[PDB]
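S.K.: Below you will find the structure I want to go over with you.
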Amino acid sequence: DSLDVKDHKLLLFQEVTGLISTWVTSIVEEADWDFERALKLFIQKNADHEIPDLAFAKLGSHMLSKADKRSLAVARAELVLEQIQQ
Amino acid sequence: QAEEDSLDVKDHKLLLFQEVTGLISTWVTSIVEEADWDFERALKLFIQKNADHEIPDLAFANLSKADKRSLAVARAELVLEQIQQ
Amino acid sequence: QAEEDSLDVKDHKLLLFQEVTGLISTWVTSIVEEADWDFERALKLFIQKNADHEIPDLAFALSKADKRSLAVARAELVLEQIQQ
Amino acid sequence: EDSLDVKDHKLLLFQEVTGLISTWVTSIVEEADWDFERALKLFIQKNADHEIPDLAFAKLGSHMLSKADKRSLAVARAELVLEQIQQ
């Protein structure tokens, strides 16, 4: 995919998870730009307490406590994961 | 709004610090926050910590870990000189 | 020598400009010298020229489109930091 | 195949021989896949085609002549070193 396509993927990942751009980039790239694999990675890393509450500052950005943002971000990722799986 | 633009500036400082250093995201946040969001200070902190062996190989996301550290120090120092003038 | 220090800062300006933009060496010198060796202005000049189609695909040392896109994004990211 | 540390010493040597600014040094040596002999030959070819401006030779004689004179002497330095490599 072109940098333009990759950029829009990263925007969408950031929109779903509310994560700051470093984390967005690191997860999506680790998942080899596979959006579904990157949501699973995110949920796993969050399950292992790798992602601090402060990293979810971007949730609801126009482009709620930080602990709440973490919880909602996880729920949004699972919901999206549900849809794209079918 | 302002507080949103505040976060955006922080988010871009982190992203550029990550592109300069190759560090994993946790270390990026750690150093930049320790430098109080001062980008120049964060670069200086990265260079100092690296000289004092406070940045392990594990911290860097062809190249060996040694090569990734060297490249990271050279790039930080290159960007550093430009901020200074 | 202050002259050898003078040249060194110019050489490092060019080197960082090249690393930011991906441009071939002649274009690096052209833009940086046109900005009168001001790194910030050199970045602004690169972005502007690129918007005005004054920088051809051949000037980038991914596709040419992707190398251009990458260059503008990096130039803009550095620019922000210089400006704060 | 070499470490960055080593590649850097190669770039420093290429730069001492040719006196070229660092952008040209890196572009030529990387085009030569870090083969020092190939890089000297590319330098000579590029210079023969008037690709390298006289100002780019400002690093000739650095310690860490006219600009036209430096270009001529750097070409001579590259051929001599090239000679030594091709024993």
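All residue numbers here begin at 1 and follow the chain in the order shown.
Using N, Cα and C of the backbone, Cβ positions are placed for all residues, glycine too.
According to Swiss-Prot, the protein carries these features:
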type: DOMAIN; residues: D:5-58; note: domain 'TAP-C'
type: MUTAGEN; residues: D:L40 to A (Swiss-Prot position 823); note: Reduces binding to Panx
type: MUTAGEN; residues: D:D54 to A (Swiss-Prot position 837); note: Reduces binding to Panx
S.K.: How many Å lie between the Cα of D:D54 (mutagenesis position) and the Cα of D:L40 (mutagenesis position)?
M.R.: 17
S.K.: Summarise the domain 'TAP-C' (D:5-58) by DSSP state, stating how many residues are helix, strand and coil.
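M.R.: The composition, in the requested order, is 41 helix, 0 strand, 13 coil.
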S.K.: Note down the number of other Cβ atoms within 10 Å of the Cβ of D:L40 (mutagenesis position), including every protein chain shown.
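M.R.: Total other Cβ atoms inside 10 Å, all chains included: 24.
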S.K.: What is the Cα to Cα distance in Å between D:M64 and D:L65, where a stretch of 4 residues has no coordinates?
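M.R.: Between the Cα atoms flanking the 4-residue gap there are 18 Å.
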